[PDB]
Each structure stands twice: as structure tokens, then as C-alpha cells.
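Some notes on the structure that comes next.
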Amino acid sequence: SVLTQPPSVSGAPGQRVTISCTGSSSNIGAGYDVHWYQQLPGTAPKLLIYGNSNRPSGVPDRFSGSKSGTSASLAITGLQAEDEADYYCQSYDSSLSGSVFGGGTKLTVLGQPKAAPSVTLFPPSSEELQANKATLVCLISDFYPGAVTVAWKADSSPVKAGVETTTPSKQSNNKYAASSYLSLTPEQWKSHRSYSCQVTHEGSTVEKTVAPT
Amino acid sequence: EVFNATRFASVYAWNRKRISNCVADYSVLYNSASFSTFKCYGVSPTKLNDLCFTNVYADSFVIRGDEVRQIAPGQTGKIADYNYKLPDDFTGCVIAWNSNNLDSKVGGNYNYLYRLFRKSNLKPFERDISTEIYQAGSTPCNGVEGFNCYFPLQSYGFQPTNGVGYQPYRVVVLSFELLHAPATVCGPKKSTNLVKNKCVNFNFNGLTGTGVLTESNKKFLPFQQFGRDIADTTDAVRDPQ
Amino acid sequence: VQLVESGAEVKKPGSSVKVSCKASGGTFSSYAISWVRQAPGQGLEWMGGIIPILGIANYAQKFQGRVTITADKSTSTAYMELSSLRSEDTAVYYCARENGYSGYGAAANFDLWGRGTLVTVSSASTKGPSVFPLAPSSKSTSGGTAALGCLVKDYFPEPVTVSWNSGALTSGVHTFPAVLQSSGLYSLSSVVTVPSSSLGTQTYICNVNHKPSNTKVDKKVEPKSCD
Amino acid sequence: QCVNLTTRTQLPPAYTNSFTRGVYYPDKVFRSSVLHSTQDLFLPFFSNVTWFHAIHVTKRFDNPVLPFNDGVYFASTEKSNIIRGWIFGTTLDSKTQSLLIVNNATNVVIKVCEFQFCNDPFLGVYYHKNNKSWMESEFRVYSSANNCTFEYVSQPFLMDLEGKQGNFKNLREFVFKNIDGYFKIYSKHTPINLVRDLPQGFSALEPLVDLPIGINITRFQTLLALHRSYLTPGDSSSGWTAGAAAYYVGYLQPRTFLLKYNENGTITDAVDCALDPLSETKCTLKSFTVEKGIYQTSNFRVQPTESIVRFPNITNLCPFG
Ligand SMILES: *[C@@H]1O[C@H](CO)[C@@H](O)[C@H](O)[C@H]1NC(C)=O
Ligand SMILES: *[C@@H]1O[C@H](CO)[C@@H](O)[C@H](O)[C@H]1NC(C)=O
Ligand SMILES: *[C@@H]1O[C@H](CO)[C@@H](O)[C@H](O)[C@H]1NC(C)=O
């Protein structure tokens, strides 16, 4: 709302990375103290530094907070393996009559090399046809990273209805896997000749088709 | 919105507003005929628009009717020493008025708070939001409503059916800052009556000339303000009105 | 200390939600307790803060009079009531603690937080789930490894787990996450990899546990005969 | 963020001649039917000016860091709005108060702050497949910024993002001056039908807004924008396109100029006093027409190039060795 933040920032593991929070002259520039928090995706956020002058118990001394007039700054030294979270700037605003947070910056490395994907197409079974629905599944597994564009075709036109893509999760052998469904009806399932799932991964296009008859 | 809002704040955490890169007129705050008390120390109430400063710090909170005399430099009590201290060099300007029909309701409106107990004195222009239990005795109590431990923050008794000296009074203070900086928020001569065809004296931001103001027939380009002639005399000034 | 909150909870679009905030030990009846929310897509908002000693409410101007937070001194717990839910209430709330101090700033900080309460609301409420068997064909199996499993369709709500032979199968299992649908529903998948020599001797049975619906469907998997 | 380029074959800049260019309003007052002279930073006529190309058909892309002097003259025969904005600074390492006056497709942003200027900041226009319109997506001008004070938003201006290879139809002139810390911008659009060798026409330049920044500027650099169509692979290493543009960079010299004012009050002619003896006669006499006769313009003083000081003939060495 009244507090804006950059969407993303780049840094190197070993240099100094600085961030800024800019607002108005009534919440941060009026004289109120700022509070920085860390939002880790998978646990509750904790307190890092309050007032930009004291150090709580349990936090390292690598975080440095300062207030340069109407803007606050946070500087860190060294990127460890725990900085894959979001940083927010929180200040007490008088116009909103309460505390308001910022936008949030993402600072996580990609670390996602390329690999070769492998798809499998499974037609619906016989018990699923009497349920007045047709779920055409499209499983992709053993690929890296998890950024696959899923498209469907029926040998005469691309399918732009009922298309869904799931987010891939990490496997036990450092791979990704996902599945794509197609909500259809059994009335038109036997009328068409075939169905297919087309995906791409860095130009690699693998095609697999089935036949209902 | 600082004056007219849906609700206000308390005295242990009050609203702090800064006026920067703005221009205002203090003439509409004097002829309102709606304020109860009006005190303005350090500068006369009618000659403060000509002299202007660097910054304007305005704080807004609520207070009872019997404590409006405590907002002044040079006295002791319960509110003016534990919530907001007034220094000796206080050139502020306090404005108070009654709006008992908005910040109170039937059954007991206790939404605003105040601090009653404190360990020692505090520096002026400092906010205190400490919710720690003030220990009176010599033994620690570890946050319990037992003996020798009392909570400093207590509730109000605002009721709209009260008298005059105990109603919620909306009090605001307008303080000025004097540092090594040019004038920002300022009061400039407003706008008098436009007169023409008489032997008048004007000051249009670049000169003080005495003469008449006749209606010309030539239109100037929309980027100039003055105008010279063949004999090198500024005899054409565009009116900024 | 530590603050314990409830787990996941789902409700109806226009009904009331009832969550709680538990405190382990003390230091709860002396400091203010607020509620901070967080939604994926936008920043973090702040509804209001409640003092437990005097029992005085303090909300914000951005939130209207639709949420009420109460406190209790006998068991040191706090409750949250919110009715007339909307489509943007899919977020998580946190039970935070405030510790004031002195200084020129004097801003409210959140030193102690809670666990988290996932409160999501949408259409397509809880109904009976339908699971379907999947069998490999003669064309889908070219070597000595076959792929088969069970698909769960029209299930609600999260979370639902899938076990293979009551947990007797560990190597080769893979659980796929859910996905939002156009109707507001989810669908997952679970496939395994077994040698082709065990398809005629040992059977594979999927068992689904849906603790919010109390439905346990035990179905059979058989290979197709025509291909 | 910014990326680096790849070494390729470029084209050297040429030197052309100006023809009655670099005339603006020297004050903010009105003048009519008067021949008055002033001492301001103007451009001498028939002077040697630099010429830089921006056409693709090859791969001409030169944006050097030129030193900013007291008053510059930036004239561009813009057709499809390729040049977006300009930057200013001294060292460009987030140490001084750099300037950023850019003209985007939404609004003009004049932000004097401490942005991290890279080696070559440039705008990027990507062509969408489903949408048949040129949209800007690669916003690579700076990395980040920590804290600054000045921030101003100008009036909105609509720009065309589609670049062609045809002839130019408009001409835009920009004058940036810095006196007593105040920044001046003189801009006026003038339609013309020419590619090179600017005509001998006359056109004044009116200012829009004065910026009291109160800092010193010694270097300046212009920004160029490229297009990403389906003919190029889309990488900023060796394959790109820039359309067709031509901008002139001139340095204003402190020379007095005689201006002409009609009944309307606009500038009609300009007469120098340090370029031609014929023009020196007209401004010294304060008349645009000269009859027969002899006049005196200035004096001729020969400056000494040597300075000798010889007090003794030979220093007689007393016995000390
Ligand atoms: C001053 O305000 C009047 C009316 O609001 C307007 O007509 C006039 O153009 C303004 N003068 C300026 C903007 O210089
Ligand atoms: C300049 O103004 C005069 C009258 O003020 C007018 O007659 C003349 O046409 C104008 N010249 C232009 C608009 O070029
Ligand atoms: C300086 O010395 C030269 C040679 O030693 C001599 O010829 C000359 O007369 C001297 N000048 C004097 C003594 O003023």
C-alpha cells in the first residue's frame, strides 16, 4: 500500500548486498522505528532486528540496519544456505492507524541445470467411462528443472479447455515430477481418432499418442 | 483527515504527522468559531502566517476536560509528565475542541487508554509504549495482578451524558522547527482584491513598480512573466491570478 | 514461551470461522496480543491488537466491523470469530505478541509469533471421493518395469494421504500434489514402479484416508486383458 | 541489471556542418520590435559539429561517455521515437547525484538519485506473437538505489514504439544547461522532411520547467532503444535492430548573439559577434541593415607568447666548492 519494495535483487555469495524501503513522511520519516522480518516459505517468521540499534538473542551479527532520513536500509555480508526467504519492512503508520508491512523481495538462487524429460501417457480405464466424465492424465517425470509447458492436441486442433498444470515437487533423487489432467466427457472421447500430450523443455519436444479403438 | 476522521489514537501511542512540500493558510483555523480553548505561545496568534519555518510537527490525541489546562510548559501532574512532556523552549500552538457526539457512546466507551504509573521522568518529545508492569515493592511478581504490582495502562471513563470538565476533548498541538534549512511549508501573502485603472503599487515577484494597470491587446507566450520594450523598461507584467 | 495454534480448517462462503490461540506457560496475561495475516500474492496485513488485562479492542481503519477477538483469563487463551467470508480470505493467520519499550520511535514490534492457521474457503465443498484403478498395457511396457497406480478424483478437503499396502511399500512411491480446477476442486496421482514378473503373483492395493470426511475406500487393481 | 556486449564491426563518426541551429530564448521576459543583445551560451553558426548514426543497415550502435560542458545542443531528427532518455553524472559508480530523465510510454520520469549506472544502459522492445504491437519489456537502465531526496513527475507524453526504416518526418532539439546549479531544458518539435544536411530554417526553443537541483554535472550520455522481432534470435550479443535515427551533439560556446523580435514576440533571426565581420558590424551597430561606410567593431591586441626574466649576466660563483 503506502510502502513499496523492489520485486527482486541480485547478489553474489561473498559480497555486500543492500536493500532499501521507501514510504512516506508520516510512517517511516516521521520518527517511528522500523522492523525487519524474514518470511521463510515453510515456517513462521521471527524477529530479526528492532529499532535498528539493538540485537535480539539468537540472531547473527551480520545483519545491519540503519535509517537514512526517510528511508531505511538493510545490509548483509555473505550469502549462506539459509537466505532463500523474503524480506519485509514494517513501520507504524498514522494514516492507517496501525502497523503496515511492505512488498517483499525474493533473494534465492536458481541452481536449476538442464536435463532430459520423460513423459508417459495413460488412457482412462473402463470403470471411469460410466461416471459421465473423462480424465486424460499426462504424467511427466525425471526432469530438471520443473518448468514444463503442457499443451494438448486432437490431431486437428489444439485443446484450450480443461487444461491444467501442477507444480513439480522434489523427488528423492533430486528430480521433479508433475501431472496434467484434461476434463472431458465420454460422449466425444470415442468420436475422435486419438489424443496426445505435447510438452517442451529447452526445445526438446517429446510426443506420445494413444488410440481408444 | 487529522481533524475529521472516523476514530483517533491514544496518548501512549499518538498520531504523528509531518507537513513537508506543502503550503497552507492559518486564517481558516482562526475564524472557525468552533474551538473551545485556543492557546498559542511563542508567537502571536494573528501574525504567524507571515513568519514561516522549516517543518511542522502535529500530534493528535484525546484528553479529558479537566486536563486541558495541563498542556502547558512549567507544571507537574499525572498526564503531562508520563505521556508527553513540554520543554521550556516550547513554541507550539495548541488547539482544542469538543466533539462528544462522535468519540463516545452509551454503555461506556473505553477504547482509548492512558498511562498512569512510571518509574522516572522522560525527555520531552518522546513516546512511551512500554506495557511493562510497574513494580512498587522490592520483590518480582513475574506478570501477575497480585501485591506490589500494578498495571500502568488504565482505561478512560468517557460518557456522552457527563458535564463539561470531563468530556473527551480533541486536542492538537502544532509545533514549528527552526534549523539551517530554507522555508518549506510557508504562509505567503494570500490574494487581495484586483483593482485596475488607478495609480497603484504592486509586487509581482520580480519588481515593485508604481503605476496604472491598463488592459492590453497583446497576448503573451505561456512561458514568460514580465515584458520589456524598446526603451528597455519593464512595462508589461502577466498577472498570475 | 511458545504459542500453539490450530491446524487446517475449511468453511463455507458466508459462514463463521472459529479458531483459537493457545499459550504454553505464562507471559500471556501481561502483554498485548495481535493478529497478523499473510496471503500469497500480496504483502502482510494487520487486523488489530487486543490487550488481555483490560479487555480493550483496537482494530484498524481498513477493516470494518466484521471480526471480533476475545480473550480469557482462566485458561489464558484467545479466540477469533469472523463471519461473512469472501473469496479473498484464503490466507493464514498468526498469533503474535507485542513487547513495548521506550525511545523516540516507540513502534510496535512482534518478537514472539505463533504457529499458523491455514483458513481457506471456496466452493465445491466436502463430498464423497471417487478413486479409479490404472493398469499398464502391452504397449506401455517394453522392458522389465511397469508403471501403475491409483488416481483420486473429486475429493475435498486437504490434506489427504495415500498409502500402498498399509505402508508396506516404500521404494518407488511418488505422491503428486493437488491442483485448482475450474469448479474449485482438486485431483492428485500416485504411481509406482514394479518389475513385470510380480504382476501375476503379488497384488497392489491403494488405500485412501480422508480424516475430515471419514471415508476409507479400499479398491482393487487388476491388469487389463485386451492390451 | 545490465549485460555486456560482443565486439563487432562498427562505423566511425563523421563531421558535418550546422546551418543556423542552436537558438533559444535567453530570458523569460517579452520583447517586441527591439534589437537587444545578451551574453549567454549559444552555438556558433557554420561550426564543426559531430555526427553519430543509429541505423541498422551495419549494426551501428555507439553511445560513448561524452564530457558535459557548460551548455550542450542535442538535435535529433526523430521519426519513430527511438531515443528514450538521457543520463547525467560524474563517475557513474553510485557516488554522486546522478540524473535520470527518461521518456517512457506512460509518463516522463525525472529522478535525480544514486542509481547504479552500468557500462551501457539501453531500453528493450520485444515483439509479441499473439499481440501485433511493439511493447517495452527489457527495462535495463539501473540496478538499484538506496536513498535520495529529489523526485519529480512531468506531464504524460505518448510515444510510438514501432520502428521503421523510412525517411524522418519530425525534428527534436534539446538544450541542457547548468548555471548556478539550476538545470534548463529547451525543447520544441518541428516537422521537416530530410535525412541529413539540416536546412537553413529558423526555429526558436521554449523552456518547460526549471529544475533547481544545485549540483555539478561534468559528463553525460544518451540512451538508445533496440527492437526484438522474429528475424533476430532475441539475444543482445550480435543480432539486433535499431530502426533509423540520427542525433547531433554540439557544445555551446559563450558567444554574444543579437536576437530579432517581431510584433508577435518570437525569435526570427540571430546575429553573432565573434564569427563573421559582417555579423560583427550588425550587432555592434544594433541594426540588421548596414549602409555604406566604415565602422569600428573591436580592437586588435597581440598577446605576448614569451616571458624572459634575466636579472644578472652571469652569476659569479664565490668559492664554496
Ligand atoms: C490560478 O488559479 C486560477 C483558478 O484556479 C487559474 O485560472 C489560473 O490559471 C491559475 N494560475 C496559474 C496556474 O498560474
Ligand atoms: C502573432 O500575433 C499577432 C497578433 O498578436 C498575429 O496577428 C500573428 O498572426 C501572430 N503570428 C503567428 C501566430 O505566427
Ligand atoms: C656580464 O658579463 C659579460 C661576460 O662575462 C660582460 O661582457 C658584461 O659586460 C657583463 N655585464 C655587466 C658587468 O653589467
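So for chain B, numbering is Swiss-Prot's, and the shown residues are 340-580, in order.
Technique stated in the header: electron microscopy, 4.2 Å.
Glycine is treated like the rest: Cβ placed from N, Cα and C.
Under mutagenesis, Swiss-Prot gives B:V483 to A with this note: Increased resistance to neutralizing antibodies. The 10 Å shell around the Cβ of B:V483 (mutagenesis position) contains 12 further Cβ atoms across the protein chains shown.
Among the mutagenesis results in Swiss-Prot, B:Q493 to N has the note: Reduced host ACE2-binding affinity in vitro. The residue drawn here is the original one. With a cut-off of 8 Å between CB atoms and residues at least 6 apart in sequence, the same chain places B:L452, B:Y453, B:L455 near B:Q493 (mutagenesis position), listed in sequence order.
Annotation of the natural variant B:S371 to F in Swiss-Prot: In strain: Omicron/BA.2, Omicron/BA.2.12.1, Omicron/BA.2.75, Omicron/BA.4, Omicron/BA.5, Omicron/BQ.1.1, Omicron/XBB.1.5, Omicron/EG.5.1; the original residue is retained in the structure shown. The Cβ of B:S371 (variant position) has 10 neighbouring Cβ atoms from other residues within 10 Å, across all protein chains displayed.
In the three-state DSSP reading, B:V445 (variant position) counts as coil. One natural variant catalogued in Swiss-Prot, B:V445 to P, is accompanied by this note: In strain: Omicron/XBB.1.5, Omicron/EG.5.1.
Here Swiss-Prot notes a natural variant, B:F456 to L, with the remark: In strain: Omicron/EG.5.1. A coil conformation is recorded for B:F456 (variant position) in the three-state DSSP classification, outside any helix or strand.
Long-range C-beta contacts of B:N460 (variant position), restricted to its own chain and to partners at least six residues apart, with a cutoff below 8 Å, comprise B:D420, B:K424. Natural sequence variation is annotated in Swiss-Prot for B:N460 to K, with the remark: In strain: Omicron/BA.2.75, Omicron/BQ.1.1, Omicron/XBB.1.5, Omicron/EG.5.1.
For the natural variant B:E484 to Q, the note given by Swiss-Prot reads: In strain: Kappa/B.1.617.1. With a cut-off of 8 Å between CB atoms and residues at least 6 apart in sequence, the same chain places B:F490 near B:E484 (variant position), listed in sequence order.
In sequence order, B:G476, B:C480 constitute the residues six or more apart from B:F486 (variant position) in its chain with CB-CB distances below 8 Å. Secondary structure from DSSP puts B:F486 (variant position) in coil. Here Swiss-Prot notes a natural variant, B:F486 to P, with the remark: In strain: Omicron/XBB.1.5, Omicron/EG.5.1.
Annotation of the natural variant B:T547 to K in Swiss-Prot: In strain: Omicron/BA.1. Sequence-distant neighbours of B:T547 (variant position) (same chain, 6+ residues apart, CB-CB distance under 8 A): B:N540, B:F541.
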Statement: By a three-class reduction of DSSP, B:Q493 (mutagenesis position) is assigned strand
- prompt: How many whole Å apart are the CA atoms of B:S371 (variant position) and B:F456 (variant position)?
  reply: 38
Message: Can you tell me the CA-to-CA distance separating B:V445 (variant position) and B:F456 (variant position), as a whole number of Å?
response: 29
- prompt: Since the record lists B:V445, B:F456 as variant positions, which of them has the fewest other Cβ atoms within 10 Å of its Cβ?
  reply: B:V445
Query: How many Å separate the Cα atoms of B:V483 (mutagenesis position) and B:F456 (variant position)?
result: 16
